[PDB]
Amino acid sequence: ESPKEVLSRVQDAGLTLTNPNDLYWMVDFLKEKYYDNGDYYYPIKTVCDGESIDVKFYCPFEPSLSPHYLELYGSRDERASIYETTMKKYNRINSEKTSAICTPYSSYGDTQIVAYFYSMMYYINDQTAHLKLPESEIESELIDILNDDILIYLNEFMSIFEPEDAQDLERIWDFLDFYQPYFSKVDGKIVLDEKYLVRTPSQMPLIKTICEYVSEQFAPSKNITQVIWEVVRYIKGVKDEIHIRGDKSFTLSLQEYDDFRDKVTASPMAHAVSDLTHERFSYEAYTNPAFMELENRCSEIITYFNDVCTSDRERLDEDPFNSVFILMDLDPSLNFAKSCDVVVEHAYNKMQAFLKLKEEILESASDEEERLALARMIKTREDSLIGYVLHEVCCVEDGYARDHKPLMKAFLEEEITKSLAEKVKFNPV
Ligand SMILES: CC(C)=CCC/C(C)=C/CSP(=O)(O)OP(=O)(O)O
Ligand SMILES: [Mg+2]
Ligand SMILES: [Mn+2]
């Protein structure tokens, strides 16, 4: 469309998330107003316990939206039929918007597989959210189902894992930890004992769709051990969350919260698959201690941004898994607004630590092939950082985001109207 057509639509109907064209103009505006002016502080306007939350998320990476978002959104109904879900739940998760904005320069299939991985985390997280309820309402059968589901999900990723190097087989085997007694090494493959294939989990078609794509697109030609490794780390992290939530006694420090969030942010899974889509790729980076820390910083940055945006909803859930609430429990002088400011500052320092590790990792490269591979893999994680910022910024329609921000809807509609009008006036210059 032309800027004149969109300006007329915005002046009449405002900004929506149901018209997928609006998101292209929102991301384009955010790049022009902020990134293109050297301003890397993107506004977040929400509320928590009636307090005004008006902060800026620092991220100096180029904003972009996937060209496949139109087709991804146009096929959202057939994509949702894979899931056991209501459309209200599927619309709030909005994996089409998440993947398109965090994986902006990939093929249609390589973008959709990222949407599948993020949707897997959201549906498993919502199943784990039953433990948020007070103990008077927790059903043991649902916990039994959850514990059995993640073990069956884990085995389905094991069924597509047949590494060419026996050392990679031992890497996953030793990483199973408390899940190892359930599995056995049978002819170069890790197999769950058939005694434990008890049920068909509710989201098994989703997990089978993921494993089918990974085994058909990357397994014949690439080493998919890290994709399996990050899935094991995530599934183990979910088990740790079940243990903590099931105990109903949250005593995690901010450092322990970071260590836990390093496992369950799920973005390392999407990065592992996205790394296999580029020729510039170094599997040895996954065991580099500096690269592992860079991935941990990325997960914590996304966590802290999420903690600010989801604070009010999780406050009503009485969910203690939030750095805003952990800091308030430690410091009684902090309200929700002052605590969010501290979290935003922590996210800035983690971003500087991310950029410092980046410079050290690229300098430690042995040859040009390794340098270009490391730079490509770090760029993939930078795409997710700016992508998640804009993801929360562009929550402008209620029901199509986990945390609708009506103040951002008003702010973006007012600001994009002035920007589009300036485009129409100076046209065609
Ligand atoms: C969306 C992307 C790019 C990565 C994952 C970020 C993310 C929202 C992780 C889960 S945070 P968690 O508190 O577990 O979940 P919510 O209640 O905020 O939905
Ligand atoms: Mg949380
Ligand atoms: Mn959250």
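Swiss-Prot numbering applies to chain A: residues 46-474, in that order.
Any Cβ shown, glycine's included, is placed from N, Cα and C.
Look at Swiss-Prot and you will find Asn351, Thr355, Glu359 tagged as Mg(2+) 1 binding site, backed by experimental evidence. Residues near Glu359 (mutagenesis position) in space but far in sequence (CB under 8 A, at least 6 apart, same chain), listed by position: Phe366, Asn367, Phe370. Secondary structure at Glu359 (mutagenesis position), taken from DSSP and collapsed to helix, strand or coil, is helix.
Look at Swiss-Prot and you will find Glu359, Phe366 tagged as Mg(2+) 2 binding site.
Among the mutagenesis results in Swiss-Prot, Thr143 to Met has the note: Acquired activity on dimethylallyl diphosphate (DMAPP), but reduced efficiency with geranyl diphosphate (GPP) as substrate. The residue drawn here is the original one. In the three-state DSSP reading, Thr143 (mutagenesis position) counts as helix.
Counting every protein chain shown, the number of other Cβ atoms lying within 10 Å of the Cβ of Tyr167 (mutagenesis position) is 20. Quoting Swiss-Prot on the mutagenesis of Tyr167 to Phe: Normal activity.
What Swiss-Prot says about the mutagenesis result for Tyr167 to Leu is this: Strongly reduced activity.
According to Swiss-Prot, the mutagenesis experiment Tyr167 to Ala carries this note: Complete loss of activity.
As a published mutagenesis entry, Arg358 to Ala appears in Swiss-Prot alongside the note: Complete loss of activity.
As a published mutagenesis entry, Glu359 to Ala appears in Swiss-Prot alongside the note: Complete loss of activity.
For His436 (mutagenesis position), other Cβ atoms within 10 Å of its Cβ number 22. According to Swiss-Prot, the mutagenesis experiment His436 to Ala carries this note: Reduced efficiency with L-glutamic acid (L-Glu) as substrate due to a reduced affinity.
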Inset, instruction - Compare the Cα of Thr143 (mutagenesis position) against each of the recorded positions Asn351, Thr355, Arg358, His436 and report the nearest. - result: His436
Legend entry - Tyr167 (mutagenesis position) and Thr355 (Mg(2+) 1 binding site), Cα-Cα, nearest whole angstrom: 14
Inset, instruction - May I ask which of the recorded positions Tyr167, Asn351, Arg358 is closest to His436 (mutagenesis position) if we compare their C-alpha atoms? - result: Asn351
Inset, instruction - Among the recorded positions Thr143, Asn351, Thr355, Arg358, name every one whose Cβ is found under 6 angstroms from ligand 1, counting any of its atoms. - result: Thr143, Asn351, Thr355
Inset, instruction - Round to a whole number and give the Cα-to-Cα distance in Å for the pair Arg358 (mutagenesis position) and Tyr167 (mutagenesis position). - result: 15
Inset, instruction - Using Cβ-Cβ distances, find the residues under 8 Å from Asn351 (Mg(2+) 1 binding site) that belong to the same chain and are at least 6 apart in sequence, listing them in sequence order. - result: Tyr433, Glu437
